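Beneath this line is the structure, given in structure tokens, with notes to follow.
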Amino acid sequence: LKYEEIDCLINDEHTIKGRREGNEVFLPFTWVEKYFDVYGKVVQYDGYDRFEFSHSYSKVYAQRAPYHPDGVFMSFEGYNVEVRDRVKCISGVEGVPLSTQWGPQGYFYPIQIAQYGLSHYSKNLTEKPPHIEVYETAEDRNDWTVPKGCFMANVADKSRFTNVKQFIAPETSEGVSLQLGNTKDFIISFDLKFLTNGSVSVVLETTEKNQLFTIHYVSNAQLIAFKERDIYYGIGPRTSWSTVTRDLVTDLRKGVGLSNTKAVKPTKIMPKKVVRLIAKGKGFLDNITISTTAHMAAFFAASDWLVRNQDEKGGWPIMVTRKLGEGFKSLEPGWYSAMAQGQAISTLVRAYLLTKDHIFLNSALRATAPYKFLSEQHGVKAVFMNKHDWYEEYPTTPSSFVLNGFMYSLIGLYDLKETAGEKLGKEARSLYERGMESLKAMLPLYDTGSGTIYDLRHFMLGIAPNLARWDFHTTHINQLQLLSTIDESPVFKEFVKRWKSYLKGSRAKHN
Amino acid sequence: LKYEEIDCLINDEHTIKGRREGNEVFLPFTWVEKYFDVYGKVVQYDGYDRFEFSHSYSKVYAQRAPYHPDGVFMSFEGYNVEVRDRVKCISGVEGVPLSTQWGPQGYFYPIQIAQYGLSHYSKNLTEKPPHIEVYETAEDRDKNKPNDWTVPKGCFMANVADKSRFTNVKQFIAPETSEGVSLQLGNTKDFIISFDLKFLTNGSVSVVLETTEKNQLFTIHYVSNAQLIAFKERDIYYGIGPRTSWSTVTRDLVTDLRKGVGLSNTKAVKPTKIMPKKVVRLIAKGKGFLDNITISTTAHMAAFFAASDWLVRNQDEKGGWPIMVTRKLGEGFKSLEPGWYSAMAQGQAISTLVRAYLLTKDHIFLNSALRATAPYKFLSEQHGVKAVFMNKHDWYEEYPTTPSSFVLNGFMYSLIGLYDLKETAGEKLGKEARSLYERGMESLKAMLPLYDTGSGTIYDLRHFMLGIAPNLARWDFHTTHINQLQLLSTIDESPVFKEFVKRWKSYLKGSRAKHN
Ligand SMILES: O=C(O)[C@@H]1O[C@@H](O[C@H]2[C@H](O)[C@@H](NS(=O)(=O)O)[C@@H](O[C@H]3[C@H](O)[C@@H](O)[C@H](O[C@H]4[C@H](O)[C@@H](NS(=O)(=O)O)[C@@H](O[C@H]5[C@H](O)[C@@H](O)[C@H](O[C@H]6[C@H](O)[C@@H](NS(=O)(=O)O)[C@@H](O[C@H]7[C@H](O)[C@@H](O)[C@H](O[C@H]8[C@H](O)[C@@H](NS(=O)(=O)O)[C@@H](O)O[C@@H]8CO)O[C@H]7C(=O)O)O[C@@H]6CO)O[C@H]5C(=O)O)O[C@@H]4CO)O[C@H]3C(=O)O)O[C@@H]2CO)[C@H](O)[C@@H](O)[C@@H]1O
Ligand SMILES: O=C(O)[C@@H]1O[C@@H](O[C@H]2[C@H](O)[C@@H](NS(=O)(=O)O)[C@@H](O[C@H]3[C@H](O)[C@@H](O)[C@H](O[C@H]4[C@H](O)[C@@H](NS(=O)(=O)O)[C@@H](O[C@H]5[C@H](O)[C@@H](O)[C@H](O[C@H]6[C@H](O)[C@@H](NS(=O)(=O)O)[C@@H](O[C@H]7[C@H](O)[C@@H](O)[C@H](O)O[C@H]7C(=O)O)O[C@@H]6CO)O[C@H]5C(=O)O)O[C@@H]4CO)O[C@H]3C(=O)O)O[C@@H]2CO)[C@H](O)[C@@H](O)[C@@H]1O
Ligand SMILES: *[C@@H]1O[C@H](CO)[C@@H](O[C@@H]2O[C@H](CO)[C@@H](O[C@@H]3O[C@H](CO[C@H]4O[C@H](CO)[C@@H](O)[C@H](O)[C@@H]4O)[C@@H](O)[C@H](O[C@H]4O[C@H](CO)[C@@H](O)[C@H](O)[C@@H]4O[C@@H]4O[C@H](CO)[C@@H](O)[C@H](O)[C@H]4NC(C)=O)[C@@H]3O)[C@H](O)[C@H]2NC(C)=O)[C@H](O)[C@H]1NC(C)=O
Ligand SMILES: *[C@@H]1O[C@H](CO)[C@@H](O[C@@H]2O[C@H](CO)[C@@H](O[C@@H]3O[C@H](CO[C@H]4O[C@H](CO)[C@@H](O)[C@H](O)[C@@H]4O)[C@@H](O)[C@H](O[C@H]4O[C@H](CO)[C@@H](O)[C@H](O)[C@@H]4O)[C@@H]3O)[C@H](O)[C@H]2NC(C)=O)[C@H](O)[C@H]1NC(C)=O
Ligand SMILES: *[C@@H]1O[C@H](CO)[C@@H](O[C@@H]2O[C@H](CO)[C@@H](O[C@@H]3O[C@H](CO)[C@@H](O)[C@H](O[C@H]4O[C@H](CO)[C@@H](O)[C@H](O)[C@@H]4O)[C@@H]3O)[C@H](O)[C@H]2NC(C)=O)[C@H](O)[C@H]1NC(C)=O
Ligand SMILES: *[C@@H]1O[C@H](CO)[C@@H](O[C@@H]2O[C@H](CO)[C@@H](O[C@@H]3O[C@H](CO)[C@@H](O)[C@H](O)[C@@H]3O)[C@H](O)[C@H]2NC(C)=O)[C@H](O)[C@H]1NC(C)=O
Ligand SMILES: *[C@@H]1O[C@H](CO)[C@@H](O[C@@H]2O[C@H](CO)[C@@H](O)[C@H](O)[C@H]2NC(C)=O)[C@H](O)[C@H]1NC(C)=O
Ligand SMILES: *[C@@H]1O[C@H](CO)[C@@H](O)[C@H](O)[C@H]1NC(C)=O
Ligand SMILES: [Ca+2]
Ligand SMILES: [Ca+2]
């Protein structure tokens, strides 16, 4: 009811307007929010309005079980790699993300590709099975339009023990068209083999004023184009049988948001109906499908990409310049990352456990080699103060000692040593053991008393600490709580507990 | 539309009562204060109220000039050692503080003694000269008043030459069962009493004080025994030792009164608001001699030399001032048995001794300072103060713990002492100090960033040495850290000191390092 406006002098240098009722002073949240860097808003419920304050914005993952290498990967069941605006698109040829974080030109970032695979792996274990509608098997168990000038038939293919739909259509015609009409699901899948150049295109009804947009999957290696209401993805020659799987929601959003910058422009556009599929050129088509999700095809696109792109040193070279900050020498394209090696390993190990295909395990085993060589010999190892081995997310000179990347490097070694067995696992066992000793000793250097630091650049360069933003702080917690389920050391449990309290505004005691 | 109570849920786990007007929410300072550990109050101006918020308490010292060893010692012009409640009293025998911080029994803490001296030294340079009233010289300068002696039957007094120190002197004989001989003083403005004393027999020199507590009269007895302090009714007793040879006795009656009335068997003196408002008279009992009786606003230098003299006389053969109390730094550090050394003690002692040397040119002071570097050379476990961080950086330990503790501020004090000494001792004698300073300053520059949280400083590196939460430095240590670094930034031109001072000052106003 009754109050009194009062001047509030802040640190003797700015005045704000507060309110007073007797002895109690009330300060405007507008100030509190900005001055303390906190969060809150009024939430309206039925018959009750309530202001709701948060020290931080991120959340910690509620672990349902101890970590195991064949299970979900940490909290990645909730990751969403493809909406990240630093993902320019999902490659047509490779079926994996292309990053633009550190250059508008685009590049395959092995970390991003592995996360793509591990998140989809994790959602395969946690989400409900998808609806799968089948539109075309060409067998004896929703028809096609064939304009004059074109042709279609059911033909056997002994190489792949099924019937198959042949199509011939000039690239100057309407093409041959199959009516789909799906309202609910947006993952399109089909087996394809071209004899000549061509395209397979999908018409979408969209939420932007009921307009049709068309996505063309063209038989070239061009990445992505967008003109008016046509989006084009190059999917390569596809002259041998392959299953093409695309997420039309993502393919539409990335097209419409195409940008010459490092970030996709935001869009609200969604597809509301998969109208039809249009084939041009000469070729063959089978098992045409629309599904709610296709997690496994994504996981194997990442896994296959990692196998095929590993170098003979066992590394995934990162083909972009990385400038970590004033004081660190710039990393020329080709550098390795312990986070990439670890995340790749976690991916390949899971591919191996699913398939028993030893090419996956062989790729994983090779991937430990860079952990053995120092950064200046094109490895990822750094040594803290001539005493503790570390595996560098960014193998900088001087060394950088990024915490979260290191922990990811260790979870990979863990995945591998538990999967390869006693003899084959030896090197990974040894790198893990040395790493975990380093981690336990060095954790306290990342603890500010009300947060965490991202890296040790303050010490390595003589500068301000690089405080970890809250989404890295919760990553730190997520990583440590996972390690606490496969290593019984008290230190991990104590730090997890303290670092969680920091999310709620707890502080270490001052003297 | 209007202003209105609203429930405010904090971090999903407790609801407080705030206020709302439309889209603006207002939160009670009662919550803000506790939740964020900040400060403020409504301060009343003429007609007019204002709330005044502070991120911190404690101020940074406004350094007027580059540090030099003969000048003020950092910010100590504003230190007040004697009112600290961990100071049981000023020793009658020694003229220096006794601490009870880590034991109610009391002990001479060299750090406290050095601070006593360095603050008085600093105030000598910054304060106005004192008024000095002279009540008795026994000369022919004592032609006309002050007379003012009362000599009861049973007693006797005379002006007597003393060839041994070239002046006239007041002889007194009074039995210690009588009221004694009494000199009327009657000073209302100044409270430092001073007199030259020589007893032949046991005796006492006592001062009657009018006080602010309901006009009441208290007497402070300076007795010829070694008893520390006693208080009964309105009598306070300080033992000043035999005083059978000439010495100048100098006492602060404000301090001596307050420590008397506040006597306690605990580690803290009871607070009092009692002040003396008049030094009414001085009473001599026993047989002896008295000269140069004086009352002064201040006597900074007598304090500075009492500290300096105490340090010379109490140094051990390893050059140390052993700390004769058990010190348990916390869970994970072994307990330190009485006799441990402190690099802070060594440095502060050296800063004191160097100043005593520069004033007097008495090489005893310089030689005592030079000896005081020895403990810097030996590791904690061989009864020194050296520690080594990760087999790489020498450090000088405030608390020579196992494991090592790496307390920041004591280290910096250890370095300013070495600086004072290396600048003063000369090329040849300074060699060792120069070497310890150079190695220490390298260590400081390398290790500073480990004490920086991004919104404060840490006191020590126990988090790393024991695997536990950081020991965040409270704000009065945070400003000490700044004061120390800003001083170092005037004797070493390294950018790092200036960049850190700038950042660490911004933390006092709620600035933070950038997050990624
Ligand atoms: O389904 C939904 O619900 C979904 O909701 C939303 O999505 C949410 C998720 O659901 C949710 N999941 S949860 O389980 O429910 O919690 C959650 O997921 C996110 C997690 O919170 C997050 O932790 C996680 O992050 C990943 C990250 O995505 C991944 N990257 S990857 O795509 O590449 O794979 C990976 O990060 C790696 C990797 O190496 C780098 O990408 C990363 O790079 C760091 C830098 O190292 C760091 N450098 S530092 O500053 O030196 O420390 C820092 O650099 C930034 C700085 O911030 C910036 O200040 C600075 O600016 C430059 C500037 O660009 C320069 N310009 S230039 O000169 O022109 O070049 C110039 O001006 O200089 C300055 C600097 O001086 O530099 C930039 C920069 O260079 O990039 O930050 C970089 C990026 O963070 O670091 C590493 C690493 O691990 O450290 O792994 C991490 C961790 O696993 O994944 C999130 C996710 O999945 O999205 O929250 C989501 C909500 O946020 C969604 O919104 C809904 O739509 C959807 O519906
Ligand atoms: O005349 C006036 O104007 C007066 O004003 C008011 O006084 C103010 C004064 O004016 C002002 N000066 S200024 O220039 O204007 O700024 C200012 O002076 C104070 C300084 O701000 C302050 O930094 C400084 O502190 C001294 C300290 O006094 C020294 N101690 S002493 O022995 O010489 O007397 C010395 O400290 C050393 C020493 O070794 C130890 O005493 C001390 O110990 C620490 C422990 O290390 C620490 N351990 S922990 O593991 O970190 O926890 C901790 O321990 C305690 C814990 O807090 C407790 O929770 C637990 O249970 O145990 C406790 C324990 O004691 O074991 O804290 C200990 C105590 O600090 O630390 C050492 C060190 O590291 O340096 O040197 C320091 C720094 O120089 O001196 C102040 C001073 O009085 O001069 O501010 C004052 C206001 O206080 C006054 O109100 C007014 O009446 C007066 O007229
Ligand atoms: C997580 O990932 C797991 C593993 O990938 C996944 O479970 C799998 O789900 C897929 C569906 O995408 C299943 O594939 C089907 O396999 C059928 C035979 O497979 C046997 O083998 C496995 C072991 O390897 C057994 O455990 C299993 O019980 C089976 O006996 C196969 O018949 C299916 O093929 C039909 O459907 C496809 C389109 O999906 C189509 O292209 C074909 O032409 C074919 O025709 C249609 O048949 C179905 C009857 O099945 C009929 O409904 C339909 O009407 C026919 N067509 C027409 C025109 O009428 C198919 O390939 C696979 O068996 C599952 N594996 C396991 C281990 O469970 C989870 O669903 C994923 N979860 C999440 C959340 O992502
Ligand atoms: C910082 O500290 C310094 C000194 O440590 C102070 O400056 C000194 O002030 C004192 C007085 O407080 C001076 O000492 C001497 O006083 C004698 C005065 O004689 C009368 O007073 C005595 C005692 O009170 C009576 O018994 C007697 O009846 C007299 O009536 C002088 O006789 C001395 O003169 C000579 O001393 C030295 C020679 O060694 C020289 O410095 C003098 O110039 C002179 O030759 C002397 O005056 C003394 O003058 C001051 N010393 C210095 C070095 O300047 C500051 O006051 C103090 N400041 C603060 C703020 O504390
Ligand atoms: C009360 O106060 C007065 C001072 O206000 C004080 O009288 C002064 O005492 C000093 C020292 O006793 C006298 O100075 C001495 O004078 C002789 C000769 O004039 C000097 O030779 C002495 O020097 C000695 O020290 C040096 C070696 O260490 C050498 O110089 C030499 O070898 C000597 O050993 C010394 O300077 C001073 O003259 C008087 N002043 C007056 C006005 O009388 C008195 O001592 C104080 N009362 C008490 C009880 O102390
Ligand atoms: C479209 O999907 C169907 C699956 O629904 C694919 O047909 C399947 O093809 C595989 C091999 O191509 C057959 O497995 C093979 O079986 C033979 C013996 O029968 C054996 O020699 C091989 O080792 C292998 O096990 C599978 O039985 C077959 N299933 C059916 C029901 O036909 C078809 O290939 C897909 N179309 C295209 C073009 O990929
Ligand atoms: C002050 O009084 C004490 C007596 O209480 C005197 O000290 C004694 O002196 C004799 C030698 O003369 C010693 O053998 C005794 O052991 C001492 N007794 C005590 C209790 O200490 C002291 O000498 C007197 N002071 C003066 C200056 O004469
Ligand atoms: C597709 O077109 C390119 C030239 O633009 C050609 O090299 C290639 O042979 C064509 N593919 C087939 C299968 O004919
Ligand atoms: Ca078929
Ligand atoms: Ca005289």
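Using Swiss-Prot numbers, chain A covers 102-242, 248-617, in order.
If you're wondering, the header gives X-ray crystallography, 2.5 Å.
For all residues, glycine too, the Cβ spot is worked out from N, Cα and C.
Per Swiss-Prot, the features are as follows:
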type: MUTAGEN; residues: A:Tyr146 to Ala; note: Reduces enzyme activity by about 60%
type: MUTAGEN; residues: A:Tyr162 to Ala; note: Reduces enzyme activity by about 75%
type: MUTAGEN; residues: A:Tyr168 to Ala; note: Almost abolishes enzyme activity
type: MUTAGEN; residues: A:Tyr210 to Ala; note: Reduces enzyme activity by about 30%
type: MUTAGEN; residues: A:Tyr222 to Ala; note: Almost abolishes enzyme activity
type: BINDING; residues: A:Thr238, A:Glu240, A:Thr268, A:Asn269, A:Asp392; note: Ca(2+) binding site
type: MUTAGEN; residues: A:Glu499 to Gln; note: Loss of enzyme activity
type: MUTAGEN; residues: A:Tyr500 to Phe; note: Mildly decreased enzyme activity
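Separation across the 5-residue hole in the deposited chain, A:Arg242 to A:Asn248, is 13 Å (Cα atoms). The residues near the Ca(2+) site, meaning same-chain residues not in A:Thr238, A:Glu240, A:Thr268, A:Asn269, A:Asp392 whose C-beta sits within 8 angstroms of the mean position of the site's C-beta atoms, are A:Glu237, A:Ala239, A:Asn260, A:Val270, A:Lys271, A:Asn393, in sequence order. Checked against ligand 3, the recorded positions A:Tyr162, A:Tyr210, A:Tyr222, A:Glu240, A:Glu499, A:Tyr500 give no residue with a Cβ less than 6 Å away from one of its atoms. The mutagenesis positions examined here are A:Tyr146, A:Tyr162, A:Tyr168, A:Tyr210, A:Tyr500; by Cβ neighbour count within 10 Å, the least packed of them is A:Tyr146.
Listed in sequence order, the recorded positions among A:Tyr222, A:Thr238, A:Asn269 whose CB lies under 6 angstroms from an atom of ligand 9 come out as A:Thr238, A:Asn269. Cα-Cα distance from A:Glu499 (mutagenesis position) to A:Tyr168 (mutagenesis position): 22 Å (rounded to the nearest whole number). Under the DSSP three-state reduction, A:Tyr222 (mutagenesis position) is assigned to helix. Nearest Cα neighbour of A:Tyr162 (mutagenesis position) among the listed recorded positions (A:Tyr146, A:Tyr222, A:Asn269, A:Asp392, A:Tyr500): A:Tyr222. Here the candidates are the mutagenesis positions A:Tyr146, A:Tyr168, A:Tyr210, A:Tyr222, A:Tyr500, and by Cα distance the one nearest A:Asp392 (Ca(2+) binding site) turns out to be A:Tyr222. In space, A:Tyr168 is the closest of the recorded positions A:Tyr146, A:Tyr168, A:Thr238, A:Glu240, A:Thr268 to A:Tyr210 (mutagenesis position), judged by Cα positions. If you count neighbouring Cβ atoms within 10 Å for each of the recorded positions A:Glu240, A:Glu499, the highest count belongs to A:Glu499. A:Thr268 (Ca(2+) binding site) is surrounded by 14 other CB atoms, counting those within 10 A of its CB over all protein chains shown. Of the recorded residues, A:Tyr146 (mutagenesis position) and A:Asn269 (Ca(2+) binding site) place their C-alpha atoms 58 Å from one another. For the pair A:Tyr500 (mutagenesis position) and A:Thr238 (Ca(2+) binding site), the Cα-Cα distance reads 49 Å.
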